[PDB]
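For reference, the structure is listed below as structure tokens.
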Number of protein chains: 2
Amino acid sequence: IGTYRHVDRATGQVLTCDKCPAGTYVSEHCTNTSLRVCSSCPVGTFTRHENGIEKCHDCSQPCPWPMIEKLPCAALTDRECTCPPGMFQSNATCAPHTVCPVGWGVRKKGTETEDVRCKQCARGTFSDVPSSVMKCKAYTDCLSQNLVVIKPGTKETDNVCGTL
Amino acid sequence: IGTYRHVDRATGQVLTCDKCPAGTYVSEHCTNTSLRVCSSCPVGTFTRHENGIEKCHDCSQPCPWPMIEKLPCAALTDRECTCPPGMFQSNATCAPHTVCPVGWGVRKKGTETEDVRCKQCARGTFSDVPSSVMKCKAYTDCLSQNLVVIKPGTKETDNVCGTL
């Protein structure tokens, strides 16, 4: 664990104290006859690193709705805000991901910062349900089924498999 | 930040959740539509690493007197006990460092785990005060003083400097 220099109030001695670990702050500096004492950051506050400071940092303001916390305000971390799952950040706030319609599928997964990116199902694949998550699905392989295609698929529906 | 797998109670889905940072524990696991929620370790408890666990570890028992804390019980660390400054650990407890008598000096600084190690002052050095900390001190250089030695030093006293 690292150290820091401190000027001792009563004697003017410059001491080398031990740092306090992340999550605590120095509640009493060392002196020439005693170790520094660390205390844990009070609720509302944090320190991210081993430090020599006498108060913990205040955590940021609560997340503005509909945003939620992906990290809490805890001893070691400020809160960290995010658009909840299924939404992404645009400018001010959060907006629901695009829903890829039937006949389209996700090409790029939506994130907390970017929207879903849809593409038309390519030939041989289909998507039969609106979804901001699912990808185009390959047709059932009628060949390796011992069957043949009774009815072709579309970008929206699987091909239908059978015989005669 | 790392992840862990969790079996979702209601659906049996095996999800990949985000870990909770050191100092917190997982107070709600992720599900397919919501992020895991971390809470900070309650007073008395700790976690040292980013983790997926549902309770923090209990801190060890208070330090047995005359031992004191060199780390507190805080969110990120169990308490850690030490013999206070000026004492070192031997077996059961703490014992005061050796005091090097006049005519001796510290050869090796005492620690929380080992005692001071004294040596007789070597020629040209002296120590005039009992101390578990101070080293033998070189005589005042009467030459580079423009003076001469009126009275030789001993292992206990400086040489005395003057003229005629």
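Chain A uses Swiss-Prot numbers throughout; the residues present, in order, are 51-214.
Going by what the header records, the deposited coordinates were determined by X-ray crystallography, 2.7 Å.
Quick reminder: no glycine exception, Cβ is built from N, Cα and C everywhere.
Lifted from Swiss-Prot, the feature list:
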type	residues	note
MUTAGEN	A:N82 to Q	Abolishes one glycosylation site and reduces total N-glycosylation; when associated with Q-252; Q-278 and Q-289
MUTAGEN	A:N141 to Q	Abolishes one glycosylation site and reduces total N-glycosylation; when associated with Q-82; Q-252; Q-278 and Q-289
Using CB atoms and a 10 A radius, I'd like the single residue among the mutagenesis positions A:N82, A:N141 with the highest neighbour count. A:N82
What is the interatomic distance between the Cα atoms of A:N82 (mutagenesis position) and A:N141 (mutagenesis position), given in whole Å? 55
